[PDB]
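Trainee: Let me give you the structure first, and then I'll get to my questions.
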Amino acid sequence: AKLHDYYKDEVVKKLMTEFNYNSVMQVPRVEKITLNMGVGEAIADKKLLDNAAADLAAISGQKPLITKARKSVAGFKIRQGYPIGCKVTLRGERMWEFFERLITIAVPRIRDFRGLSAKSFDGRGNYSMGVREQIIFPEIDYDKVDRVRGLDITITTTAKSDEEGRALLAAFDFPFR
Amino acid sequence: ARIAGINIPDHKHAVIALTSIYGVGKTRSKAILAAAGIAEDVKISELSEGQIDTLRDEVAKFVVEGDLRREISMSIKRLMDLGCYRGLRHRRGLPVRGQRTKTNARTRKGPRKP
Amino acid sequence: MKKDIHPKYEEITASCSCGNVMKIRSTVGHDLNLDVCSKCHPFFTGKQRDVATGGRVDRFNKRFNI
Amino acid sequence: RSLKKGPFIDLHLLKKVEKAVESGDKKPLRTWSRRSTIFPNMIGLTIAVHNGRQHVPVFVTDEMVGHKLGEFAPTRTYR
RNA sequence: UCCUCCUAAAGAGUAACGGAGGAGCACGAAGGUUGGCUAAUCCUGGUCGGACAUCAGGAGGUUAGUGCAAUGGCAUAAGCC
RNA sequence: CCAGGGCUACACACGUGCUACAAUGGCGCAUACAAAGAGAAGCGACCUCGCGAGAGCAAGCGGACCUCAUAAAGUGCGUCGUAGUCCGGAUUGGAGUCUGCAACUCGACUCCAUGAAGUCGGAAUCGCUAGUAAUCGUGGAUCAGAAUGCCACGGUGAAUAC
């Protein structure tokens, strides 16, 4: 949790004077980081799914939750209850250990990194980011992999506005475009 | 390895292995390994870490995989938004170096579909 | 967490080429050896390269030379 | 691509552009010299080069200085 | 032959070759209990990803759901695990 | 008469070619053996510069003597190891050289980068009887420049004909 005590000592005073908050319970905290990987080819083979589940478990460090189809969509030829996606919720200490590992080890490995968007906020302080290539995480060795299988990461924060949400991530050198 | 962004071949000699990067062929790769003091007959598996690093700053002197593609595509977009003759043939999709189109130019025009 | 269903989440050491050696916890297995890191990436100079788009009339003055 | 020792300009247009640059923004300058390059003192001038039958007007920006004048007058028209 | 609504005139019932629809089953869980949970449809953000999969958040408040027609009911859920 | 443009267009179809799809090959280094022909407002050594196309300086030659002009397949050695791969070279970007008043339409060539289609080709169909087919290079005319065409020249060199 090398960034958690970096948050607890450097960030919370750098942000409370940034927004003249009256208390320390006003500063936005990042509560959870969640890792979706929508497979969508599991209708063809229900072995491409748990191959896409092992590498989420390799990136995160915990066994992922296989998600099911919610309604039913015949435009994609799926029906209710079919396993379509695969998610990982990261809270607490492993959220912090994933957060340092993303911004120091993973995001520098991006082929043609130019800077993450500042326009990619939901409007409620949450930041979402797709990664489009799983190989930048060094837990997946290059030889065993058979599909590119990109994923997407959405960081949930307790920010009221995304202007405060952009200020929270900038204190962690979450770089930007 | 991860030379200049990608580079995972193996079992190849380093002059041929280096050519996987978009921006280096056989003669630029020979210029890399001469300036790095690496013999050309070595595989990447037998490369020490004290040799992979002195290629990364060596390959960094030439515009390669990342910033080369946006350089080339902007120069095409420099022509296409100029409205010049080469830009005009880039738009329609047709050979731009002044060669025939009566019977050939399948490369620019794709397959003969109808 | 639940036991025995998660991958082996152990503490490894990561060493980049710029000298930043860092201690993390990951399922790589041990001893990740990097090439680039946060304080090794050219996000402060390398992002600005094609932002410098270059001129066109100076190229003419590199050819007219007079 | 050609002629390192000096770029090429028509004197018929070089005399015409030096009069027109000191006379400010004028009517379009008719010319037939497609083969001449576009010197940097021609930026903003509305040269009208010949394409075979018309004098199509080209508005010279700074981006077109390495190029020649005929690159902006497509002589052949197509469907 | 049976079920639901209207005709049917605010209890019940009530006809016509009157107006609309269904049934001749399914289920060893879709039954019992205990514990838990709360929908539809939009909106923004997000790799492939697209009106429309899977994620995050907000709005919304049952417009959802009920093995099967329609009415009555259902949040203490009779809905979901 | 003149300038500019067209004869070079491009949804497509055909003819004749060239280069390929590789290991009887590719690439790297070393090295051997030709014939024929051209050359004066022409051919252009050697030397120097340039990665290179070339440039500068410039002898010699109207020629069995001078120059174009190092023939290439071959052969040795090394590597590649059957992959769309060190195959293939199209296309495109950038940077150049030369010719010419001038290279945009619309030249050839070099350099760097790129690296597509193609893994032997349907029905059909062509050429060839011996120094032939096949394959390898060289020269010439036309020509300021611009051929894979044409016309010539030699190298290696078959199979088969009941």
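Heads up, the Cβ atoms here are built off N, Cα and C, so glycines get one too.
Dumping what Swiss-Prot says about this protein:
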MUTAGEN   C:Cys16 to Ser  No Zn(2+) binding
BINDING   C:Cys16  Zn(2+) binding site
MUTAGEN   C:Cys18 to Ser  Binds Zn(2+) normally
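Surface or core, plus neighbours and distances: that's what I need for these features.
Mentor: Within the same chain, the residues at least 6 positions away from C:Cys16 (mutagenesis position) whose Cβ sits under 8 Å from its Cβ are C:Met22, C:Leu34, C:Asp35, C:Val36, C:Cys37, C:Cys40, listed in sequence order. According to DSSP, C:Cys16 (mutagenesis position) sits in a coil region rather than a helix or strand.
In the shown protein chains, 15 other C-beta atoms lie within 10 A of the C-beta of C:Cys18 (mutagenesis position).
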